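Okay, structure first, notes after.
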Amino acid sequence: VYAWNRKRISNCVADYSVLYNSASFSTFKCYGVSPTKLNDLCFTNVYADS
Amino acid sequence: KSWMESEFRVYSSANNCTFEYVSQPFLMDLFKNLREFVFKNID
Ligand SMILES: *[C@@H]1O[C@H](CO)[C@@H](O)[C@H](O)[C@H]1NC(C)=O
């Protein structure tokens, strides 16, 4: 966690519907946006912090 | 019986990358040819 990995995602078609239905998630909370609205939203960049 | 690239020394470091894109891999061949390009930085 102190060295959390960050991946920069850009210039690609994000597939939120398939991604959110792939595995089992014990916690899933979105703030400032709904999970299903992302299929209709466009963003400059994405940061994936794992 | 074919040239093979083995040296690339252009930048010493690369930090805080702001874009990256790689096209599909291919083979480059190692009467003339003219390659013209127009580079425009707008908006
Ligand atoms: C990269 O960005 C971070 C914060 O976004 C900053 O602290 C760091 O100094 C930047 N890297 C360089 C080489 O300036």
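Shown for chain B, in order and in Swiss-Prot numbering: 150-179, 186-198.
Every residue, even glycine, has its Cβ placed from backbone N, Cα and C.
For the published mutagenesis B:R190 to K, Swiss-Prot gives the following note: Partial loss of biliverdin affinity. Under DSSP, B:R190 (mutagenesis position) is assigned to coil, being neither helix nor strand in the three-state scheme.
In the three-state DSSP scheme, B:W152 (variant position) is classed as coil. For the natural variant B:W152 to R, Swiss-Prot gives this note: In strain: Omicron/BA.2.75. The structure shown keeps the original residue.
Among the natural variants in Swiss-Prot is B:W152 to C, noted as: In strain: Epsilon/B.1.427/B.1.429; when coupled with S13I induces resistance to NTD antibodies by changing disulfid bond in positions 15-136 to 136-152.
One natural variant catalogued in Swiss-Prot, B:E154 to K, is accompanied by this note: In strain: Kappa/B.1.617.1. Annotation for B:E154 (variant position): same-chain Cβ neighbours under 8 Å, separated by at least 6 residues, are B:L179.
The 10 Å shell around the Cβ of B:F157 (variant position) contains 6 further Cβ atoms across the protein chains shown. In this structure, B:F157 (variant position) belongs to neither helix nor strand by DSSP; it is coil. Looking at Swiss-Prot, the entry for natural variant B:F157 to L says: In strain: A23.1, Omicron/BA.2.75.
Looking at Swiss-Prot, the entry for natural variant B:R190 to S says: In strain: Gamma/P.1.
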| note | Across every protein chain in view, the count of C-beta atoms other than its own within 10 A of the C-beta of B:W152 (variant position) is 8
